[PDB]
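Peer 1: Okay, here's the structure, questions in a sec.
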Amino acid sequence: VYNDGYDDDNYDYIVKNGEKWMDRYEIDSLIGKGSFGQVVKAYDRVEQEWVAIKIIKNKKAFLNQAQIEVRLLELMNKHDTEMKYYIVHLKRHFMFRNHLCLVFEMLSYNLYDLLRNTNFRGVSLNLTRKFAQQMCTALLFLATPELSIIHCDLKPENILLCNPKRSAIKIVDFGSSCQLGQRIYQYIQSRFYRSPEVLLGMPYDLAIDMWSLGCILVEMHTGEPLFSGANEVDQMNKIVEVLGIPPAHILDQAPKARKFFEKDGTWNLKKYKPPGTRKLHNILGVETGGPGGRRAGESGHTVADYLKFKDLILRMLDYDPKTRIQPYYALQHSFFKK
Ligand SMILES: CNc1nccc(-c2cnn3ncccc23)n1
């Protein structure tokens, strides 16, 4: 027996269809799950609307992760009462049967689910642009000084559609996030989306989220991860295939340079395609009909369009976090509509 019979051996609440909580919520069904716990669809009888309830595991490490998340969501929703900056809206929270519960507006599928729905062939350049404009607007909001929030775990699974039929999105999952200032986490970001400064053990800031976004947008259009490393050494080598050896002024200051490289004064890889020869121009199919040639003869996919997309992505994937494009200027780029 766990939690007087209410929990399973994984620290999760055992969902019961139709259960009533607190003379208020009627639980309907499970709609999502993850490391944190579970997400259920429930009817809020007081506000007369469907809600999603994120039920955190009954275990101290998971509870405390979610307490950080609640504080950051309360700070954000407070500075965006009109809900125009593409962050999920936390309505309220409570403790129930030894689980912290977060009540949200109900959302649809995540962007990984959308990629599966394309048979891993990618969404159109027009839909990629709509997702990009919303994501850059969210990053602009997180960079406002009273917030200064680094999400730290951007990936397709943490971006949800509002509606299955439409392009509107919201960002979720602030459990691993932090605020600019004191360096606390040195181990951060899911591996495929992890920035070079984190791989190299260097100082970091909000620019790590822009790196992740560049990786995500390429994957949304091609159907597959840009840099799919099996471990940190493989990850750095896959980055170098596309982007070349990082600049010497960065490696000369990197605590973990010698995990990957050796030092003419110039740096090279430790003993893949030669550095910089796996061109983004060819991954995107700029001149050859898009990914897999499958966009040949479709509207919305011209050479000029692809050159603008490539230009923006290369600015998001700058090795130097001081010169990598920032949200304000990404929004002004000619890839976006006037
Ligand atoms: C699944 N539907 C759904 N609808 C609304 C909100 C959420 C959600 C909020 N935070 N998180 N964190 C992680 C995963 C999902 C979620 N989810």
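We're sticking with Swiss-Prot numbering for chain A, so the shown stretch reads 135-397, 400-407, 415-481, in order.
Structure method, as recorded: X-ray crystallography, 1.3 Å.
Each Cβ is built from the backbone N, Cα and C atoms, and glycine gets one as well.
Checked Swiss-Prot, it gives:
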type     : residues                                                                                                       : note
BINDING  : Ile165, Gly166, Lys167, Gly168, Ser169, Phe170, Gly171, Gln172, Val173, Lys188, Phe238, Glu239, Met240, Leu241 : ATP binding site
MUTAGEN  : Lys188 to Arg                                                                                                  : Abolished protein kinase activity
ACT_SITE : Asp287                                                                                                         : active site, proton acceptor
MUTAGEN  : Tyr321 to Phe                                                                                                  : Mildly reduces kinase activity. Does not abolish autophosphorylation on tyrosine residues
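So that I understand the layout, could you describe where these features sit and how close they are to other parts?
Peer 2: Annotation for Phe238 (ATP binding site): spatial neighbours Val185, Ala186, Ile187, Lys188, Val222, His223, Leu224, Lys225, criterion Cβ-Cβ under 8 Å with sequence separation of six or more.
In the three-state DSSP assignment, the secondary structure recorded for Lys188 (mutagenesis position) is strand. Here the Cβ of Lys188 (mutagenesis position) has 24 other Cβ atoms within 10 Å, regardless of which shown protein chain they belong to.
Within the same chain, the residues at least 6 positions away from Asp287 (active site, proton acceptor) whose Cβ sits under 8 Å from its Cβ are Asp307, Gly309, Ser310, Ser311, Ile322, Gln323, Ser324, listed in sequence order.
Residues within less than 8 Å, Cβ to Cβ, of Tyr321 (mutagenesis position) and separated from it by at least 6 positions along the same chain comprise none.
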Peer 1: Taking ligand 1 as the reference and 6 angstroms as the Cβ limit (strictly under), which recorded positions among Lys167, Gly171, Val173, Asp287 are close?
Peer 2: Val173
Peer 1: Using DSSP and collapsing to three states, where does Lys167 (ATP binding site) fall: helix, strand or coil?
Peer 2: strand
Peer 1: Go through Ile165, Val173, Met240, our binding-site residues, and report the one whose Cβ sees the most other Cβ atoms within 10 Å.
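Peer 2: Output for this query is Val173.
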Peer 1: Under a criterion of Cβ-Cβ distance under 8 Å and sequence separation of at least 6, what residues of the same chain contact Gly171 (ATP binding site)?
Peer 2: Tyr145, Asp146, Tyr147, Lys188, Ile189, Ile190, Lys191, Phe196, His233
Peer 1: Across all the protein chains here, work out how many other Cβ atoms are within 10 Å of the Cβ of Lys167 (ATP binding site).
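Peer 2: Here the count is 12.
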